[PDB]
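Written out below as structure tokens is the structure these notes cover.
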Number of protein chains: 2
Amino acid sequence: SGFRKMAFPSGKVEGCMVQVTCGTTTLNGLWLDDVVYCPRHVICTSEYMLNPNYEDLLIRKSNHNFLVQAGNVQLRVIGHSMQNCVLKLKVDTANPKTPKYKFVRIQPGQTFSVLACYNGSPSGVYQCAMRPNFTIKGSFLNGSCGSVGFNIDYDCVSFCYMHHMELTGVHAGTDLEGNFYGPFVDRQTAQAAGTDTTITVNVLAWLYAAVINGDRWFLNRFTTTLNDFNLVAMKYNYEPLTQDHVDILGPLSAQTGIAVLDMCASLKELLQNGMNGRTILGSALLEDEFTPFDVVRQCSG
Amino acid sequence: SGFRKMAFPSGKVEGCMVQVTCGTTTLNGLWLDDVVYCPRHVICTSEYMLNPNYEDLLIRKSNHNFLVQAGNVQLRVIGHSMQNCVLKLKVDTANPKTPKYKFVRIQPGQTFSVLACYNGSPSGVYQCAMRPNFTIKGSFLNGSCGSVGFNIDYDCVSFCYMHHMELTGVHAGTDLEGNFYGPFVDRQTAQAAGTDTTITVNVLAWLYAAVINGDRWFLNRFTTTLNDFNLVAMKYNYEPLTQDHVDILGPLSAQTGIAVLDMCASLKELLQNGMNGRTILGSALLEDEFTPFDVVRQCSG
Ligand SMILES: Cn1cnc(Cn2c(=O)nc(Nc3cc4cn(C)nc4cc3Cl)n(Cc3cc(F)c(F)cc3F)c2=O)n1
Ligand SMILES: Cn1cnc(Cn2c(=O)nc(Nc3cc4cn(C)nc4cc3Cl)n(Cc3cc(F)c(F)cc3F)c2=O)n1
Ligand code: NA
Ligand code: NA
């Protein structure tokens, strides 16, 4: 028992991280087979970090302006191309440590692990959720550009996020095909994140985790319906709950014998009265960064 | 002069459309070089159209269960793989009519042309916008699955949409890497589109088009600020306006000498009093499916 913010083991990703330098700009890249993926922003200098024309900038470059360091080993760039907001550097050596992988785009509410990197060197691992407003509340310093987010399914690494920038305390990036999450662009303009909301299905999954771990004080005998719940949820800036959400919680309802709409009634009460100085799984706030599948993986293993 | 819902010429796409059959399921595919892209749903029959396990279904198939017709010419499938929600069919002949192309993911508010197809045969072309809730208000009958949406930049076709399903009168699909727009899944569940909103920057671009074409009756001498405008816009279910939006409208402000915040004042009045039986560019509603770039392309050519 117990319940922690648990990340995936990062070994399979650590062996793919490399350093990329173009001029005085250095950042991280992801080396899979004979391609290095990195943010296209690496081809800017201070002169063009506010309104770059990346097609122009990339024309003016040759393969030898790109320095790719895999630890000490230098890799030879033999070709480059741009795909949306990433750069693909073709190199002469296929990474022998290339895991089985795929490139997937995640939806808001889903979670993944982040391997934060500096100078191509892995520094730490953490778990976070894609927020409804398409940012993540990460932890990143200067030099972290190109760090990646991933899940593991079986033996397969699904890459889903590449870090590009920080915007007013939160973080924005792309999928691995170079398409931004959210309405952001890889330049400096007046861009801010939109209003965020609480991920309801995740809050419910976490209340189930609490019950499994013996925290029962918030339960009550009442029930409710989706409509009455969503009416209250909207008032508190909670995502509305659908029938698919109810179905996804199935296995946790089953394991604890508490019906979803039963648990919604408890949630409704928590939202209206607060917790009043009690805690749930060691928190005094309703936590929304654990998916139904995270709970299952951690509570039934 | 004049102003119409104008689509891109579709010749370059028409030569890529093919028919794909697997069993009794037929639909459209997109043939570029030696790969056919189509919705993975084509590997279902009625038995598994409600909760399919696509990895299982695809295991049980061989290359010869796939019938690909390019008009009359039959193409030989020599390999298949799944990428997210599309199928990639490797075939023995590269399409000689393959234009220069790329795969891009568009953002809400952006527009594109749709080439509606049945049995691999192009049937019509129309222009539409990706809505803020990630659906499109298209026009599609049964058999249109696999139809694609695209823009043309110079000589390059940017594919951005592949049609998968209709959900309560509106349409949902993926980008060409197989990732859904919006929170939808390619099965039958209880999924509905979220609340839609009006795309404000597009409404403003269209008011500029009206001025260029001589409709001036809604203008007035007042100005306003972003904050007061967005306060009114929110009440009417209009996307908030940012400083980047203001900058994108630059060229149209320039050409007409009406400042953005000046035009916002007119918009504020239209929202509060209505149009009162007058029309703008032949419409009695505020139109939001024309981007600043659509207006420029059509009004300055
Ligand atoms: C505080 N923080 C949290 N996350 C981030 C991510 N991030 C970053 O690591 N670096 C950035 N700009 C660079 C400056 C450089 C100076 N040198 C010598 N080399 C540099 C390389 C980079 Cl990438 N930025 C800013 C940034 C990066 C982009 F990719 C982009 F499109 C716009 C941006 F404003 C940054 O956010 N910093
Ligand atoms: C009215 N309308 C508007 N757009 C659409 C798109 N669309 C479609 O064309 N076909 C679908 N299902 C199929 C039935 C078939 C019967 N035969 C013999 N062959 C068939 C092939 C198809 Cl693809 N659907 C439904 C649908 C398609 C999906 F890709 C999906 F993931 C879920 C779905 F419910 C459909 O929406 N119809
Ligand atoms: Na209850
Ligand atoms: Na005015």
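Here chain B follows Swiss-Prot for its numbers: 3264-3430, 3432-3565, in order, are the residues you see.
The backbone N, Cα and C atoms fix where each Cβ goes, and this holds for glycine too.
What Swiss-Prot records for B:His3304 is active site, for 3CL-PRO activity, and it gives sequence analysis as the kind of evidence. Within the same chain, residues at least six positions away from B:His3304 (active site, for 3CL-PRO activity) with a Cβ under 8 Å of its Cβ are B:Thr3288, B:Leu3290, B:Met3312, B:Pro3315, B:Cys3348, B:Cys3408, B:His3427, B:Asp3450.
Per Swiss-Prot, the feature active site, nucleophile maps to B:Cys3408.
The natural variant B:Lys3353 to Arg is recorded by Swiss-Prot, whose note states: In strain: Beta/B.1.351. Taking Cβ-Cβ distances under 8 Å and a sequence gap of 6 or more within the same chain, the neighbours of B:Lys3353 (variant position) are B:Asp3297, B:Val3298, B:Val3340, B:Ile3341, B:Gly3342, B:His3343, B:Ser3344.
For the naturally occurring variant B:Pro3395 to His, Swiss-Prot gives the following note: In strain: Omicron/BA.1, Omicron/BA.2, Omicron/BA.2.12.1, Omicron/BA.2.75, Omicron/BA.4, Omicron/BA.5, Omicron/BQ.1.1, Omicron/XBB.1.5, Omicron/EG.5.1. Around B:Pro3395 (variant position), taking its Cβ as the centre, 18 other Cβ atoms fall within 10 Å, counting all chains.
In the three-state DSSP scheme, B:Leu3468 (variant position) is classed as helix. Proximity of B:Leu3468 (variant position) to non-local residues of its own chain (separation of 6 or more, Cβ distance below 8 Å) is seen for B:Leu3505, B:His3509, B:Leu3513, B:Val3524, B:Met3527, B:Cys3528, B:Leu3531, given in sequence order. For the natural variant B:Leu3468 to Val, the note given in Swiss-Prot is In strain: Zeta/P.2.
When the recorded positions B:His3304, B:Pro3395, B:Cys3408 are checked against ligand 2, B:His3304, B:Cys3408 have a Cβ within less than 6 Å of one of its atoms. Secondary structure from DSSP puts B:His3304 (active site, for 3CL-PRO activity) in a helix.
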